[PDB]
Amino acid sequence: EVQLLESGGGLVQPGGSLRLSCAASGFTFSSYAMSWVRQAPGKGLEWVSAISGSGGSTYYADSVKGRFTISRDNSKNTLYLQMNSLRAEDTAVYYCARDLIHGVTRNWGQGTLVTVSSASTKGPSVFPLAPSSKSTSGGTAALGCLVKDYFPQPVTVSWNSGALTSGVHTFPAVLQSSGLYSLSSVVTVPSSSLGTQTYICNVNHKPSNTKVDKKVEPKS
Amino acid sequence: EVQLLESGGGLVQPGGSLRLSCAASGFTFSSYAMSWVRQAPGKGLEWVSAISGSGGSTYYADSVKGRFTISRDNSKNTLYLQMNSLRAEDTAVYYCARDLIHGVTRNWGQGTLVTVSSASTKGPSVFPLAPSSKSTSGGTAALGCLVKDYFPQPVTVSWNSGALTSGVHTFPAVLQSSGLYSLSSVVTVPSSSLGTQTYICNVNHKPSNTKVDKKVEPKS
Amino acid sequence: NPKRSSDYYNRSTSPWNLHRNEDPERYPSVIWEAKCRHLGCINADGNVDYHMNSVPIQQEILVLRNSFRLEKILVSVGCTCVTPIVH
Amino acid sequence: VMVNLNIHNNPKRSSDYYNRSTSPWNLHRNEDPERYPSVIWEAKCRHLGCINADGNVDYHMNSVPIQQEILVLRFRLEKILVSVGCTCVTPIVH
Amino acid sequence: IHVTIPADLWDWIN
Amino acid sequence: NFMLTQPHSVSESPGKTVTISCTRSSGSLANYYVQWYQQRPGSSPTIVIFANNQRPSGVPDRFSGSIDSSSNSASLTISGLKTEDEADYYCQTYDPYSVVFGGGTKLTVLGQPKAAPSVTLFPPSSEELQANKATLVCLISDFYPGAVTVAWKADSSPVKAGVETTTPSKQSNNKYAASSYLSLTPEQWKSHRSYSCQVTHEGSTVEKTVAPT
Amino acid sequence: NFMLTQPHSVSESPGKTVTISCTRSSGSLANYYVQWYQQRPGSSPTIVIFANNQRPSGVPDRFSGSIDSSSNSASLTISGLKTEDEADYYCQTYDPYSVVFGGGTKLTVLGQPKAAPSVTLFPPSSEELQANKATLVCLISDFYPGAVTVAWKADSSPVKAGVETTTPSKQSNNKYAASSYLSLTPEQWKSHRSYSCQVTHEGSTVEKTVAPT
Ligand SMILES: CNC(=O)[C@H]1Cc2ccc(cc2)NC(=O)[C@@H](NC(=O)c2ccnn2C)Cc2cc(ccc2Cl)-c2cccc(c2)CCC(=O)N1
């Protein structure tokens, strides 16, 4: 199965540099042309750059000429994108893509978010959203975690180290006027499990190298 | 300039074997498919065999399957046709041909004559055809040489070692019921040159290594 | 094995198969050689087209054969598509 | 170990597929005095597309180099990748 | 042990 | 360079046939393959069509691609339209030097049932109060269509200061979610009898209330 | 396997356009390239057309090739027909295994001037008579058209036994030549008063006579 895994995203100051990587597997990497495509939040797809299978030919969008360099290491099955002189307009999710021929993309990676801003990194403050009689719906009860005031995106949330997936609802983040993000994640669980089962939300904020495991319990 | 030079043709008895060669020059031999095509006297062209540039693929006419083998030596720029179990019906001029792709011939060699017959090589007897009052009119005399009973073809005739070309007529050979060939060569000369100019016909039958220089003079 | 390094053998208009040529008295013992799958080339409609030919691309390579000798050998690396009309 | 050795006695001239291919190529000389062989001829595809039936560069297909891993002498035996020629690839496999 | 090598290779060594 | 023009939005009812066009500004469309991608909310794009009309395994037979050289446009046609076909669609092509995506088309499947929101309201946690902050969290989900009104009350009085509400976002089931946050000082939280989050959707309201201690 | 059918012969007048067709019996003609060759007497074939319609350098613009898929045939067209275009023409094509030539077409250019033959008759040489053999040699040259009748007489009696006559063939000057040989025993030669060779061309007969001693 074709797999494309991007890394290297995060916060960069305007005029700064960043190198993205894409690790490929499940295909003969050296015989495929590869591409980078980006997407700013709520906007369309924008082609960035392309490279031949051998790496002998490279192509760039006019918006990134001179500033970005695409390269590949065929012995490591890795595609790279070196970005210099970054500006706020470069803020986007960057996707790695496999091309059957120049311009015909067949597979996309999961993307890596690049934020270009002069605002500083801020790790989240995680608060428990405790279940109570007012969050109960008979046989089911809602509990959650409030992931407050972080920058940049993204944060990921799991419950009980991924052993709990049913009934999980992680809401999209709010962008506050301060430029910080906040989000909430709620899980619906059996009411009879409260004060019997431990519930922990696992919050990961890779941009601040911070991980928080917050225990959520009924208040008494 | 493309050059294809066939060799190896000659007289063979039925059941016999013969190997033809074709020496190529003026092109990158190993990158061309090659073929052999034959033509019996006064008949049409008949494809015999073909071989890919590498020599990895060979093709044969149904008439020659299991008896002939096409091969090539790319280091010597030579094409071969090994002909076993020959029969009378294989008698023909064999041409070497260069193909741009399988079945598209672009160049032909000069051909080599293959004669398959139970008849043996026979050198001709050469007789003078003396000028006389019956071979003379309007100031001209006809004189010649009769090249009788030779096998196989061909024979060549010149006059005065090639110094006499004007008025020369060498006729195509007759194929007799005995299976032997005969031909004549005649020259028309000024009647006043008789008994003043020497006239000699030079006959060569390479297949039997026969060279005859016959003096032709008026009879008295 | 070239199948694990490149899949052009399957994606080419002049596709090829890879055949193992074994020789214990030669180093390397195993040499993978390309053999064109078709006489023609695969056209725009997916059919074998005989207006063109699949041909092997051969490379002269040195090989080793108490006594040893360095010998020049010809090996097919892959196939290309040739036509009788040059533009 | 005791090696008791004994001394014994351009692709354009050998093959013209480079010019007749639907994915034609040029041959470039790669020179290195500190490497044996000193000169290595490498194929470089002439076009991104392939030459179609009408004689035009067609971008529905791509010319791609066929590379072979070869050992070279520099002493140290090193593995090097060389382009031998080009082939035509398409995004539709039949 | 004997190794038959061409003239072009020996010249390059020495 | 060149551009690809797509309609900003296309709409149709279930079981009907929809066509999304993609017009190339310069260069002959028929000289270069056209691809089509589907993009669901918060997901990577996936291939629907490649090389003008090739459908990969896993893509329903209902999706098909075609080209029109006369109009210099390509089209994506979806027959037997399903509610699960709602997503953004992008066309893509190239020239010898560049690769270009169209602006994308939002596909709406009409006639979908109205759905009331599920609302959950959480008061400030003890931990946040101890850190001299207070956030009320109003979580709204599974509503259809996307428009929603969120109002906050301190006792019975409307509150606008300190409120941050997300624009509704499309869920995997075609319904929408939103969240609203009310920031207070612990003093403001403790001085009122209650606070409420009032959610209005299609003329119906659900009000949740929380009280200190 | 398959066959290619061509007309055995075509005659046309100078300056006109001539068409030589080549019909393929089985397999689609349009799937394989068609070549055309010209063959002059005693010469190797030369290519006139390759790959259906490609004309090599040195081949006049008057020659052109075409294919007709509906009739499964190929054609060679010669415009502004010249006497130098007289030759045999062969079409050729192939399939994935075989290569096939048509039977060939003899092209005749009409309107060429009639030419009467020169006839020369030689009696047996002294050398041949001494070797107990006798051949009378009747040589016929520079005639046009090629049709010629040769008859032999011993005194006034027609003779058919011992006669061998060539089929006429073109000379370097584009006129025809032929020869006829009458084999006799020296006894048959010496017992008759004379022998004659009678040559008929275009309704006129020439007779040459020889006598022993
Ligand atoms: C799938 N692959 C395979 O089947 C074979 C295919 C092959 C076989 C042989 C070569 C290369 C490729 N040989 C050369 O490159 C020679 N050099 C040249 O010919 C040369 C240098 C510069 N220009 N040329 C033309 C040096 C040499 C090398 C080795 C043995 C002896 C010698 Cl004399 C050797 C040993 C171990 C491993 C390998 C090669 C590589 C992997 C393999 O098995 N690969």
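Chain D residue numbers are taken from Swiss-Prot; in order, the displayed residues are 45-53, 59-123, 133-152.
Technique stated in the header: X-ray crystallography, 1.8 Å.
Any Cβ shown, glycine's included, is placed from N, Cα and C.
Under the heading of mutagenesis, Swiss-Prot lists D:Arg69 to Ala and annotates it as follows: Impairs binding to IL17RA and IL17RC. In the three-state DSSP scheme, D:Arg69 (mutagenesis position) is classed as helix.
Around D:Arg78 (mutagenesis position), taking its Cβ as the centre, 10 other Cβ atoms fall within 10 Å, counting all chains. Under mutagenesis, Swiss-Prot gives D:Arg78 to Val with this note: Decreases the affinity for IL17RA by 5-fold.
According to Swiss-Prot, the mutagenesis experiment D:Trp90 to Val carries this note: Has no effect on the affinity for IL17RA. Note: D:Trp90 (mutagenesis position) has non-local neighbours D:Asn59, D:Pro60, D:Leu76, D:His77, D:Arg78, D:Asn79, i.e. same-chain residues 6+ apart with C-beta under 8 A of its own C-beta.
For the mutagenesis result D:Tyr108 to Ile, the note given in Swiss-Prot is Decreases the affinity for IL17RA. Annotation for D:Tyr108 (mutagenesis position): spatial neighbours D:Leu97, D:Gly98, criterion Cβ-Cβ under 8 Å with sequence separation of six or more. DSSP assigns D:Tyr108 (mutagenesis position) to coil in the three-state reduction, outside any helix or strand.
Under the heading of mutagenesis, Swiss-Prot lists D:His109 to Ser and annotates it as follows: Decreases the affinity for IL17RA. Taking the Cβ of D:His109 (mutagenesis position) as reference, residues of its chain lying under 8 Å away and at least six apart in sequence are, in sequence order, D:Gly98, D:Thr148.
With a threshold of 8 Å between Cβ atoms, the mutagenesis positions D:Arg69, D:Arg78, D:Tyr108 that neighbour chain C are D:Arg69. Chain F comes within the C-beta cut-off of under 8 angstroms for the following of the mutagenesis positions D:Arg69, D:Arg78, D:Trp90, D:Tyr108, D:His109: D:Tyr108, D:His109.
Taking the Cβ of D:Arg69 (mutagenesis position) as centre and 10 Å as the limit, one finds 24 other Cβ atoms among all the protein chains shown. A gap of 9 residues interrupts the model between D:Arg123 and D:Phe133, whose Cα atoms are 6 Å apart. Spanning 5 unmodelled residues, the straight-line distance from the Cα of D:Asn53 to the Cα of D:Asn59 measures 20 Å.
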